[PDB]
Amino acid sequence: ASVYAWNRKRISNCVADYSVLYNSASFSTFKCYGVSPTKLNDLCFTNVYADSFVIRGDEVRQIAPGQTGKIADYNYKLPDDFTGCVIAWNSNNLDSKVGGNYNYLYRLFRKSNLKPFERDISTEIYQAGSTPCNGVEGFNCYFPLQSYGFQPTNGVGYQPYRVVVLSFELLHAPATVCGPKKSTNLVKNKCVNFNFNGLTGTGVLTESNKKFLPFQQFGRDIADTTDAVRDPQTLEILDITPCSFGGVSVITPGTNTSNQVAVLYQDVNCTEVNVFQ
Amino acid sequence: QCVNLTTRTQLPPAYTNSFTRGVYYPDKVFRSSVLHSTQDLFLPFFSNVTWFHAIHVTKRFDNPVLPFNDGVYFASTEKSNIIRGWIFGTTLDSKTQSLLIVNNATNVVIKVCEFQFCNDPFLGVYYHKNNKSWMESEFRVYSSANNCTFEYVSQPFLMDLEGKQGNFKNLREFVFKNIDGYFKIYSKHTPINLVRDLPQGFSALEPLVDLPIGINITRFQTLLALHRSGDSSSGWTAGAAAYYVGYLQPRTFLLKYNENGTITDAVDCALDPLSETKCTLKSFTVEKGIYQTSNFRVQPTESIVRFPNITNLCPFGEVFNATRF
Amino acid sequence: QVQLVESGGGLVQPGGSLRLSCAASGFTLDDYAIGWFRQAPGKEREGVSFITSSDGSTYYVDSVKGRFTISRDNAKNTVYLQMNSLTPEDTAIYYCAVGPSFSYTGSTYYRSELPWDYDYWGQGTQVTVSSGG
Amino acid sequence: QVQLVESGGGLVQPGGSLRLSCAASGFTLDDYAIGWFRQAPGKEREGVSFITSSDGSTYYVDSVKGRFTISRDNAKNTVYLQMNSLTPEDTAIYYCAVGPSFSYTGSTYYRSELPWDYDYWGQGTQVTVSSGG
Ligand SMILES: *[C@@H]1O[C@H](CO)[C@@H](O[C@@H]2O[C@H](CO)[C@@H](O[C@@H]3O[C@H](CO)[C@@H](O)[C@H](O)[C@@H]3O)[C@H](O)[C@H]2NC(C)=O)[C@H](O)[C@H]1NC(C)=O
Ligand SMILES: *[C@@H]1O[C@H](CO)[C@@H](O[C@@H]2O[C@H](CO)[C@@H](O[C@@H]3O[C@H](CO)[C@@H](O)[C@H](O)[C@@H]3O)[C@H](O)[C@H]2NC(C)=O)[C@H](O)[C@H]1NC(C)=O
Ligand SMILES: *[C@@H]1O[C@H](CO)[C@@H](O)[C@H](O)[C@H]1NC(C)=O
């Protein structure tokens, strides 16, 4: 969309691969305020709003928090306090044509500066001076929208640049889009520290024959102690038992008699620690 | 455009007795061959649930507006898939975000959005005599959506759409809850072969979805599909169907998980003294004897405060009303 | 603030006559130096014509001498550049530029093709000359 | 005020290793974004490498990936860009640029090869790579 008529999209209820865009280096400008891309992946957000518009390379400077520009004032305004990522990649190859693409328009002059995150579609002849425009072309009366030349050989400052700005909104209580979670490999038959769907624990995982229900994730025995969990990847049920623990007792015939001692590990099969079970 | 619907008489609402119905799995926890006592929003056993009819015979086109205080149990006895969906909200006039669920013969649509709902929202399937085909023709629910946040459409599917002859064969039981910004739907389907009642027996309701909506829902309505084959406001057939509405209350239930992990049986803790005793003992069977079940107290009313009368009256009138200032 | 508005431009036939009007708001046209600059695509803008002095003396670049005439109208605060014998090489976007004011600087004569000399710059309008047009 | 001084450069053999040091005065190196930009003759300057974040995370352009490494030393208030496998195509003048300060902007991550984004610009030093050199 044109810069004055910037197009906003709403993205939610999904997993957002912020790393993929961050890892890609094609984009000329990646200015993120109040958030880091690596932090974005772990973070959770209620709703992102992506604004897509084509502007000159010079005007890429204007579209930033705390930046004053004619394009910023009359086309798209960015709040200073706002936290988001501004992404700009050169579009001179595709947008530009030998004749020149003048379809992209921008508001040269407007009666008032646009409020933050506000889009104006008004097409009325701007009125300069005391004399009224009357909606007709005249001296001091000009159409606000102005075309972009966007010639193929145009200077890089004037070259068309496609800019998308991401607006992370945490106002709404659930972080529906939020972000992705990369899962480590599964290991069983060894006492490990596990974190399943935010449920943390320590123990040894093993195959289980008990049958859950399709909607049912984990289980607890009497006294509300976890006994089995479903791993979300392969829809399998795994039994959880705490790894061996117990007391160690020393059997001695008395220092007065001898120096040798024996060690008893209580309730711990010691195949994994003259051994008698 | 939706217009007011005529040819609708007024009849007092009917009530029916739900027998051990409205039990859902309170958690995602698996339990085998155990008895679990949980206090949650449940439907009381042997309770009065409102009954709404839909019969050609008036025509009994009943889609009233019902409050949604802290959760609703919704049963549906059908044979021709007359029910379409539900509407949730507070104002239902596009001033506050509303929720819309519709199964319009093609997909399942779940939206949280601002809609200009009219007085009579419904669906209409139009029947052609020349060919044996039924397709939905009218969808009169909302008019506009400006600021919208949640949208969901399931993958397309098709069903019969025809009105079969006989008794109701399908019983759809649903539970709707909204707490902590989560709107939870529990569902269950059951084949039945009775004519007109609420089936007995016990059936736990499996969770269906936990929608992250986070809105205020205080009132709700239901959606019906009519049959057309005269005037738009008169030439409509409701079709045979019945739906029952009950309300959820915070109560304690003792659930019996069998070996497979299903809720085979349940008892209330506030129905009758024997159920309360079973709840205290955590067992469905109680031995002979006397058990200290709970405590009885009298709640005071009409708080009274007494203070001394004839307090010295401070001389405001002599100080204000004086001859000389 | 200073605002410059460019009017005119567009596709014209070879040899065509086209006038560009620069509207001025918030400053006096006579006091400030006026320079019409042409920017080719991919090239730095260069000033075709200039109002060298407050009284109205004008200088024209060799390329546009005779072909281009610049006139300042004080009454409506607008400078008009008239282009004649326009050519495809002439095709470029033309910017109206405000030089430093003659009275404040004390500069009787001021002409500068370099863009940086003129502090204030108008948006400019693209002028295209083609055989088809 | 902010003043940037560029040190290093000059003719080097193909494949040579050369380090450019940007001296910073009047501002803290860590807080402000640091961008090394390359300007070819007749071409607009482009940023080869950037210090994206205050903690020191860095991004490298595909052309200079691996070959160019940028390191910030706060103690000595200098940013060093090390160039390896230098080539005649690499030959150009390199400018040290100061981006907006991370703390004031609130920008954790900031990388921009477009010159206008960086508020402050160093004079720059010419780096030449030739077979004879
Ligand atoms: C996670 O994603 C996968 C798809 O990317 C979903 O199913 C995956 O299905 C494939 C093929 O059916 C599995 O690979 C193979 O499956 C067969 C049958 O089980 C097995 O015999 C092979 O040895 C091989 O495992 C793949 O494992 C499976 N993905 C898993 C286990 O993560 C899967 O449903 C997704 N899970 C969720 C919760 O969405
Ligand atoms: C100030 O003025 C008069 C002087 O005689 C005192 O007499 C009281 O005047 C009111 C006037 O109607 C009598 O009734 C009054 O009217 C309204 C009734 O709604 C009410 O707000 C008060 O209850 C008030 O009684 C009243 O009978 C009469 N006598 C007394 C003992 O109040 C009066 O002493 C003076 N009051 C004050 C506040 O200075
Ligand atoms: C101890 O471990 C061995 C080897 O796995 C196993 O055969 C045995 O049943 C375990 N338990 C005992 C010895 O009580």
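We're sticking with Swiss-Prot numbering for chain A, so the shown stretch reads 348-620, 641-644, in order.
Heads up, header says this was done by electron microscopy, 3.2 Å.
Including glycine, each Cβ sits where the backbone N, Cα and C put it.
Feature list (source: Swiss-Prot):
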- A:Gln493 to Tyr: Reduced host ACE2-binding affinity in vitro (MUTAGEN)
- A:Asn501 to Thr: Reduced host ACE2-binding affinity in vitro (MUTAGEN)
- A:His519 to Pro: Increased resistance to human covalescent sera neutralization (MUTAGEN)
- A:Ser371 to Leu: In strain: Omicron/BA.1 (VARIANT)
- A:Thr376 to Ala: In strain: Omicron/BA.2, Omicron/BA.2.12.1, Omicron/BA.4, Omicron/BA.5, Omicron/BQ.1.1, Omicron/XBB.1.5, Omicron/EG.5.1 (VARIANT)
- A:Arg408 to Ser: In strain: Omicron/BA.2, Omicron/BA.2.12.1, Omicron/BA.2.75, Omicron/BA.4, Omicron/BA.5, Omicron/BQ.1.1, Omicron/XBB.1.5, Omicron/EG.5.1 (VARIANT)
- A:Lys417 to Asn: In strain: Beta/B.1.351, Omicron/BA.1, Omicron/BA.2, Omicron/BA.2.12.1, Omicron/BA.2.75, Omicron/BA.4, Omicron/BA.5, Omicron/BQ.1.1, Omicron/XBB.1.5, Omicron/EG.5.1; May enhance affinity to human ACE2 receptor (VARIANT)
- A:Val445 to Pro: In strain: Omicron/XBB.1.5, Omicron/EG.5.1 (VARIANT)
- A:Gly446 to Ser: In strain: Omicron/BA.1, Omicron/BA.2.75, Omicron/XBB.1.5, Omicron/EG.5.1 (VARIANT)
- A:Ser477 to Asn: In strain: 20A.EU2, Iota/B.1.526, Omicron/BA.1, Omicron/BA.2, Omicron/BA.2.12.1, Omicron/BA.2.75, Omicron/BA.4, Omicron/BA.5, Omicron/BQ.1.1, Omicron/XBB.1.5, Omicron/EG.5.1 (VARIANT)
- A:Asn501 to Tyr: In strain: Alpha/B.1.1.7, Beta/B.1.351, Gamma/P.1, Theta/P.3, Mu/B.1.621, 19B/501Y, Omicron/BA.1, Omicron/BA.2, Omicron/BA.2.12.1, Omicron/BA.2.75, Omicron/BA.4, Omicron/BA.5, Omicron/BQ.1.1, Omicron/XBB.1.5, Omicron/EG.5.1; May enhance affinity to human ACE2 receptor (VARIANT)
(request) Would you mind listing, in sequence order, any of the variant positions A:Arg408, A:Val445, A:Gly446 that have a CB less than 8 A from a CB of chain B? (result) none
(message) Please list, in sequence order, the residues in the chain of A:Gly446 (variant position) that are at least six apart in sequence and whose C-beta is under 8 Å away from its C-beta.
(response) none
(message) Spatially, which candidate from the recorded positions A:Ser371, A:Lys417, A:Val445, A:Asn501, A:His519 is nearest to A:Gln493 (mutagenesis position), comparing Cα atoms?
(response) A:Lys417
(request) Would you kindly give the Cα-Cα distance separating A:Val445 (variant position) and A:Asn501 (mutagenesis position), rounded to the nearest Å? (result) 10
(request) Could you measure between A:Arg408 (variant position) and A:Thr376 (variant position) for me? Cα positions, answer in whole angstrom. (result) 10
(message) With CB distance below 8 Å as the criterion, list the recorded positions among A:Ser371, A:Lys417, A:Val445, A:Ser477, A:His519 that sit near chain D.
(response) none
(message) For the recorded positions A:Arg408, A:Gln493, A:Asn501, return the ones with C-beta distance to chain C below 8 angstroms, or 'none'.
(response) A:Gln493, A:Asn501
(message) Please give me the CB contact count at 10 A for A:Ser477 (variant position), counting all chains in the structure.
(response) 6
(message) Applying a 10 Å Cβ distance cut-off over all chains shown, what neighbour count does A:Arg408 (variant position) have?
(response) 23
(request) Please report how many Å separate the Cα atom of A:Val445 (variant position) from that of A:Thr376 (variant position), as a whole number. (result) 26
(request) In three-state terms from DSSP, label A:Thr376 (variant position) for me. (result) strand
(request) Taking Cα atoms as reference points, rank the recorded positions A:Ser371, A:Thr376, A:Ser477, A:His519 by distance from A:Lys417 (variant position) and give the first. (result) A:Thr376
(request) Between A:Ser371 (variant position) and A:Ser477 (variant position), find the distance joining the two CA atoms and give it rounded to the nearest Å. (result) 53
(message) Between A:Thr376 (variant position) and A:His519 (mutagenesis position), how many Å separate their Cα atoms?
(response) 29
